[PDB]
Structure formats: structure tokens, C-alpha cells
Amino acid sequence: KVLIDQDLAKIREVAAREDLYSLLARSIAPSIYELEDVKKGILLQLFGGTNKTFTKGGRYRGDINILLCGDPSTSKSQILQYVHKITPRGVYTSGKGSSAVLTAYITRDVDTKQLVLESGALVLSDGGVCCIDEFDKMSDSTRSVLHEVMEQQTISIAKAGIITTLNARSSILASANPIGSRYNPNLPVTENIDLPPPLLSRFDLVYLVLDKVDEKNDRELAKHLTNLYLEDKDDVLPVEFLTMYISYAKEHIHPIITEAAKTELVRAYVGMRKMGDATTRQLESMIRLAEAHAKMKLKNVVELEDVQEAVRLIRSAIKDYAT
Amino acid sequence: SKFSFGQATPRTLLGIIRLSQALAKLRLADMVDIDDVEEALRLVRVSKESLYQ
Amino acid sequence: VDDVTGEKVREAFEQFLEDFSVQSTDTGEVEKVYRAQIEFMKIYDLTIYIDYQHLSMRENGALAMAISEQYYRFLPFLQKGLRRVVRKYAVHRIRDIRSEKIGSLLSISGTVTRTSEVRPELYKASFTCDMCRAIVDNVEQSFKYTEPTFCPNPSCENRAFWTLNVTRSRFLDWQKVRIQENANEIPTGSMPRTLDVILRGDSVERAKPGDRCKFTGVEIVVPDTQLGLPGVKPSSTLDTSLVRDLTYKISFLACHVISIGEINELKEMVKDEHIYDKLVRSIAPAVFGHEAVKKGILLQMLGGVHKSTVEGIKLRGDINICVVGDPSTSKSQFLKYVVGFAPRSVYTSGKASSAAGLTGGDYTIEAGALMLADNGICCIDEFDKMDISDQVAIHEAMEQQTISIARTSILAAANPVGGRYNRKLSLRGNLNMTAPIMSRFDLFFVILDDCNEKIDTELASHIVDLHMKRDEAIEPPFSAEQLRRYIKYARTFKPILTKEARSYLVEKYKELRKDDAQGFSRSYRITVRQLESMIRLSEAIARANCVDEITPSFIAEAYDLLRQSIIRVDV
Amino acid sequence: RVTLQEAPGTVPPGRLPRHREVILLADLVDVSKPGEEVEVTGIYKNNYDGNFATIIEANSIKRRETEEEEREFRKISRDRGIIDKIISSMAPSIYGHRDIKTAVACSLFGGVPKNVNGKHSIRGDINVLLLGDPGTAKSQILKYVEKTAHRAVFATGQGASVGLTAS
Amino acid sequence: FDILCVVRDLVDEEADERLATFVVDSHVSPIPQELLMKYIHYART
């Protein structure tokens, strides 16, 4: 079959490295040499937020959900499967093979000849990150159940068999493809994606993968992929240091968001609100992303710094919404 | 939206490498050469856009 | 042997229960808690409620580690000792089950599935032969339907047999449910496991499918597709022509099953006067902004009168509030607080649900997220994602208050067409609904925001300070539990309006229609329903004020409520 | 013997109904009919032994809602002004609208098809259409119709129910 | 269809007055409903 601690100082050695923000993210996926912000967001997906429950009410988890999409020839599916490999309890689903009844796997028994109610795929995602493919190609029942997860993070079972709800938290991450084969400019982002706009802005961060007409990126692309294809296979590449670092940092790190950050928060928030014709949704995004970075590098407090790139990560997407 | 497609995936290159690999298998000698891959490119440029006549 | 061990355990436990039960002083219970339990039982005439710790208190576990191994061995001793007391005075899982666990005590939690019916039992076989003295009563009751005893002492023999008397006995009822294992403990790639459990006697019907419960520690095995299993199957060839064979399985039995998983304060809350205004700011502290929506919510919390009439038609007592607002306003938080606080609440932005979602001979029609909100608010978001037949069903539930083949109030959350409201355009071109469902709605609550650094920073500062775990303990003037206690006492008012201002309400309705008779440019052909809703609104405001015999001032308040409610629509 | 199952109307919402046995005797032979509700007065027994199921034997079936009673009735029915009084006694909730209320009162009161001896039958019903307006309690009237009249099943707006076509 | 009863909606001040006042009466000579039910059942048979 196999219900023949000490490494922490090395963890603190790497934790004391100044270039941790590039060494840790760069060592994640050596297949793509770009999307450093996306890789940082993926890193923060496991360090996502502070599960803050209030005295009465509140009960605000640290869940964040980011979808990436765009043009092909990016090997996005291999990226998502790699995320599925990083997740210790990863669930990799796809499109058009689901229904509302990823949840409610109720079926009939064979040997006892009864009807036994079973848990779905998202119940297997209870704690961790889920993976979904072709998010634009869901059914009517599928993708509509997600409102409960994005808002209440619950599941409502109420038929003749069992009338009982339960929660199943995860990190939903998916990908899909747009209508046009090439994403054209001077066109709305909500238009060129087959997503419902209330759910579209409900997501944490939206990415865009575009095709480039360069030659330099195609040369490093083809030399990189030729080396990956050849022989059928100066950087430190920790395969499992980060894996145990996240598990250790999940319970032993509690980032606090005190007073000094609120000054900068309101200071950045007025300039953010200046663009109009920005809602509180973006404010909750920045406060859950700043403390997410604060969970990284073993910081139990918030800092006035790490907030500038935390806001800028959202602003990079926003500057992509000009057209 | 002409006869030619928009983008070229890296799987196209993965396929043409495996194709030239099989072309080397038909030589039965492990003598991967310039014409070995040239034949692999020939069946790609000829496979597609054969609608000229 | 076992009689002596069980008799010593029996006498020591009888002395134990006859001793102190709880160590607590006069402040609280002093002693004889189980004796007061039996006296409490004399008041109710049901059972026993025993703690594992209280049995573990006297012998320091010596008696507890006597019972916790062979309880099945010690059932009649435990009943006889309690019987003599009567005449004297008047957590693990399914994986933790082994064969050594028979007779012992182990607590198991899980998931209830497939409840069963009620069926009586027996355990009182009064079966004797054709001989005159046919009045025996077998003291057997085991897991065997062997009614007639062999050796009676009449002239009849063992072969002389007759039926069991089904009229001179004591039975009990019971059900048999099959519990499922939790999904939060099963590993990946693993299907759920099943296990049977038997619910015996008085604690019947306490089950509910889909629940976490704690069980009695005892366990049994019931005598018996388990043929050619394989295994050495025993036979009953006794030592000396050719009985049956057998292959059993682990079962479960229980006797105690729990299903886990102030007048002065109300006087303080009713003798005051500012309590209405206190209830204004004490609703949604998480929300930082306006408050009139909380007014309509508070009035929705108190029911109407719904009084009877002659046998033809009785009047209903409910209110219907529907609020439409600007996108990206954290409106789901508003909804979430509504469903988070109000009882009998089901939240749904129903689009994934079937057509029945909005609503040998099983005939079970499902519940539907709408029908199951009896005496509750069913709040639904994104009306544009649903069709028109659903809107018709809305009118069905809102008029007949029945569905023939729902006693609910519905809360709405809608959105603009262009995302924003065009002020040069009318309000009717922005609700995206038909005329009768709009007219069925009582209140609208149009909310639209602008940009201003003062209001944005003050509300943002309040909400961020809520996320600040420091100072997140902002205090409403009332707590949530004294407020709910106040609502429970408040629904018990039943106001009888006996005021002459009913006529003032009538000319008030006339002037409510004459001004609405003017200016049909910007959006209403005011409905009779608006007037009847005005009646019930004036009822519930005074209900919120703990005032019977509604004053004309309250009439004027409800009037100005609907007046500016429609002027906010009138632009 | 009649099988009886629980009524879908007073089911706690979401749970499932259960069954129980009812046996008929002499004057009550085949009184119910599929698609009904019922209220029975039963004595409760159980089986003797099998090699306990309970059986309900029933006495008085009443469905869920004299000489001087029809002659004192005829002492009043002899008057003349019962025409306007019927509409005045039809539906006191909404006060006016005597014409449409008299037409509805006439509808449930019935017509006669009058089959000719051997030849042919014409038609025996009165057809009522009432073009509404949102903003009307016209539905309250038909609810009065359903409670006072004999057999009435409310046919829904669109497919939500029964379906009027046997299949 | 046989009969077509049609109601009308026009601004009448007194009809609204009577309507609101009888509604108040509704929240406060004709045949009682038990006799009319014996009337239609005994008549149609």
C-alpha cells in the first residue's frame, strides 16, 4: 500500500532573499517566459486573502477567482494542468460535460439496490484550487450555479431525498476562447467574451492573451520549445520548497491590515474613483489582494509597500480596457 | 478569413517534428538530416492549400 | 457469573444515581439531578437523559469502564435497578467499528439519508395451545418470530400450538434509517460508505435527512445476498436428519440520540419611545449609506392582520417589496444580509433551476425554491435572466396565494438596460417588466449614485474599518437577539383600527389619484391595489410602533411614504 | 381495498409522502376516484403474524369541503324580486358590477342540452369570457365561484399544472 | 363563446369614494351562503 521542520531554516534563508518575488514565480513554470503578473497572481491564489469573519455577520473568506483568456498558440491548457499538478487536491474539469445535477452526483446503488446521494466535483475542490476548461461553452444550468459559490460559497440541496446545504470552498480558475479568432482592438472586452457581465466583474482579475507580430519572442519561443522537444524533456528551481512553504504559511501566517494602510488605501481609492462614466468591488479586490501579497514572504502585518504593485496589477487590466 | 489561417500553434511544430521522426524511421538508420525535415515541411505546404486547381 | 458482575455494577450504579449527580451549589442545581430528571419525567411522562460524564463521575471510571464494554450484557440489570428506584420512590466514524465493539459504547456522527416509515414492534408473545389454559405469555421477544412456546404445563404438548395474542401486549413503534458518511472526511477518489442504524422507541421521528448527529454508544448485530460470499459459513449441527446456515453483518442500535449538528429586557425595549429611531440604524451596520430601504425591510418584518370574514373570502396580511438598483453597488451584500438575518429565507438568483424551480405511485412534485418560502421572503436576483411565464407564475402566487395542480413575500433586485438610468427617460422604460407585475409590487426604492469624495470616503472608511478587525465592533443600539425577541413579541399585537380618520384616508386616496390623474408624460395608472397596500402599510407602521388604533398621523406617514415613493419614480 | 397516500397539499415543503392501507366495505364500494382528496373515519388494526403491518378499516367517508329543509326553502323561493337579489347575494366583496355578476351567476346555474327522443342532442353549457384589466379583482370572483360550486379545478396560466386533456 | 362581459377603467371620483369606503366596510336581505348552495344543488338536479 505504501482513517529502509529542520528545513525551515532553509525556508527562512530563501525567505530572506531579496529576489524572492522573481525567483519563486520564475521557478513555477519554465515552459513560458512571460505572464509574470499572471504567475504572481497564481502564486497569490494559494496565499489568497485573510478569512475574516465579523462579530455578527461578515464571514468573508479569502477566495479569489481569476480567469485568463485570449488567442491560441499559448499552451494555456498545459498551464492549467500544471496548476492542477501544483494543487494538492486539484480538480481539472472542462466544458459541456457538466450539469447542475460538478455538484449533486446523486445516483443508484448496485449491490444494495438503493438510491445513494453523492457529492460532486466541486466537493472534491473543498480546500484548494479547481480547474475548468472552455468556460464560455457551459450550459444553462452549468455556470449559473457558480453565483452561489462566488457569493455565498455554499451548495443548496433541497429535493425529496435530502434537504440540506453545505459549503465547499475552492479557488476557481478557468479559461475560455473568444468569439473572433483574433481579439480585435476598438471593441469592448465584455463584448468579445461569452460571459455574463454581472459574473464577469464578479471575478477577481481578467487576463488577455494576444498574438504578437514580433520575431524576438518567436525566436526565444522556438529555441525554448526546440530545447524542450529535443532530448525529450542559471536558475534555482525549488520543486517542493514552495509546496511546503504554502502549506506552512497557510496556518502559521496571519497578515494584519492595520491603520497605516488605510491612509494609502483612501489615497489610492479617490484616484481610482476618479475614473468613471470604479465601484466598491474594486476596493474589495485591492484589500483582498494586498493582504494576499502580505501573506507571501511570511509577513503577519501589512506594509505601506506591496500595495503599489497590488493596485497596479488590477490597473494593468484596466488600462487594457480602453480600446 | 482568407484560405490561410490566422495563427500557427506550437503543436504544428510538435507534429512536424514527430512526422520527420517517422520519416527517419522509414530510413531505418537514425540518420536525421536536412531532407528528413524537408519532406516533413513538404507534406505540410502541399497538404494545405491544394485547392489551387 | 455475569449475573454477579452485573449485579455489583448494578448496585453500584444504583447507589451512584442515588448519590449526587452534579457537584454544583445552591446557585443552580445542588444534588439529585437525575432524581429531578425522573421527577421531570413524572411531569412529562415520556425516558432517561444520561450524560457520559455524570456516569463517569462517581467511580472515577471504574463503573464507566464496566458498562462501556458489554452494555448489551447489562441491559436488564440497568432496567431492573431503575425499576427498583421507581418502586423505591413511587466520537468516531464508520471505520472505527470492529467485532470488539459489540456490546461496547462508541459515538458516531454522519449524514442521514432515506428516512423510513413507522412500524410497530412486538416483544410480548402471548401464544398458547388449544388447551383450556391458553393464557400464557412468552418472555422471549428475541430476534426470532417464534411465538408459541414448546413446554406449557397444560394437557397440551409442544406440538399443540396456536397463534399469538395480538390484543394483550405492549408494543412500540420504530423506524429504520440508513446513515451516510460525511463527505468532509472521505479522501480523494473515494466513494461514500454506508451503514445501517436503528432508531428505537420514544426518540422516533427526530431524524431529518441531511443532518449531523451524535449517537448512543451501543451496537448490535442482526441475524440473517450473502451466499457464496465466500467465508466459512456456520451451520447449526448440534453435538449428539439434517437447519440453515448464516452470514451476518454489522448493524447499529440506540436509545439516546441527540441531533445536534428576559421579560425585563422586553420591558426596556417597549417602555421607551425612541425605539423606532433606534431600530432605524440598528439593521445593517455592514452597509454604509442610505437607510430608507432598511425602513421598508423593517416593516416587512412585521406581518399584517390577515383577518377572517364570512366563509366567502378572508383578507391576506403580507407586504411585497421590490428594489432595483445600479450595477456594482454591493447589492448582493444587501441581499445577503436579508437572507442572513431573516428566518425562513431562501436565496436564489434562479436560472440554473428547472421550470419547476420557480414553483409505484410516488407522485412527488419537487419543492421549488419559490414554493418552499412559507411565511418567509424569497428574494430573487436578475429578473432579466428569466422568462415571462415565470412572471405569470409570480402573479399566480401573488394573487391566489396558492398554486393549483406559496404564502410568500418576494424581494427583487433588478438592473437597468443600459446599466444606468437615463434621467431624461421615464422610469417605466427601465424596470423591464410588464404592467401587472409592476403594479403588484408595493415599493420600488430606486437607488442611483454619483461621485463625491466626501460620501465615498466616509462610507468607504466605514466599510474598511469594518474590515479592520480593530474597531469592527460598532454598536447598534439594539442587539440582534433582543431585536429578534422584540419582533416575536411584536407580531403578537393584532391591531384593531377604530378611527374616524378612515374617511380622511379616503379623500387622501382621492387626492392620491387626482394628482396622478395629471401628468402622464414621465412614466401611472394608479391601481386599486395601491390603495389596499396603503391600508396594510399603515397597519404595519403602527405595528412597528407597538400602537393599536392607527392614528391619522400614521396614515399621513404611510401616505407620504407612498407619495414620495411614487414621486421618486415620477422624476 | 383502496390504496391511500398522503395529500401533497399539507406536506411539509420538500419532504416525501408516505402510504397507508384503506379497505372498503358494503355501502362505500368504489366511492373515491383518482385525483381527489378525502377525509375518512377509520378504526386501526395490525396484522397478526407473518409466518407488524397495519391496516385501516374505514367506517365513514366524508369529502373535504331534510323534508323541512326543502319545504321551508320553498316558502321563501316563491317571491318575485329574487332576480336582483341573486346578484346582490352573489359576491359582497366587490360591491357593484351587477351585470357581469348576474351573467356569471347564470353561468354556473346551468343550461339544458335537451336530447331529442332518438334524433339528436344540441348543446348544454353557457360560455363566459371576461376580458380583464390589470388592476382588477376579477380573479377574486372566480375564486368565489370555485368555493361555492361543485367541482372546480383551477387551470393555470401556462403549463404550471393537471392538463385538461387525458392522456 | 356566448357572453362577453367587459369592464371599463375611467377616472370617476365618486366610484373611488364608494370603493374605498366599502373596502373599509370589507375590513370591518341577501341570501346566506348555505341557502344558496342548497339552492343551486337542489335546482340543477
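Numbering starts at 1 and runs along the chain as displayed.
The backbone N, Cα and C atoms fix where each Cβ goes, and this holds for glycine too.
Per Swiss-Prot, ATP binding site is recorded for A:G70, A:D71, A:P72, A:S73, A:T74, A:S75, A:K76, A:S77. Remark: A:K76 (mutagenesis position) has A:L68, A:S175, A:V209 as non-local neighbours, by Cβ distance under 8 Å and separation of at least 6 in sequence. In the three-state DSSP scheme, A:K76 (mutagenesis position) falls into the helix class.
Experimental mutagenesis is annotated in Swiss-Prot for A:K76 to A (Swiss-Prot position 574), with the remark: Loss of MCM2-7 complex helicase activity.
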- Within the same chain, the residues at least 6 apart in sequence whose Cβ is under 8 angstroms from that of A:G70 (ATP binding site) are A:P178, A:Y183, A:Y207, A:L208, A:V209, A:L210
- Task: Could you list the residues of the same chain, at least six apart in sequence, whose Cβ is under 8 A from the Cβ of A:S77 (ATP binding site)?
- Result: A:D133, A:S175
- Cβ under 8 Å from chain B: which of the recorded positions A:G70, A:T74, A:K76, A:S77 qualify? none
- Neighbour count (Cβ, 10 Å) for A:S73 (ATP binding site): 15
- A:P72 (ATP binding site) has how many other Cβ neighbours within 10 Å of its own Cβ? 17
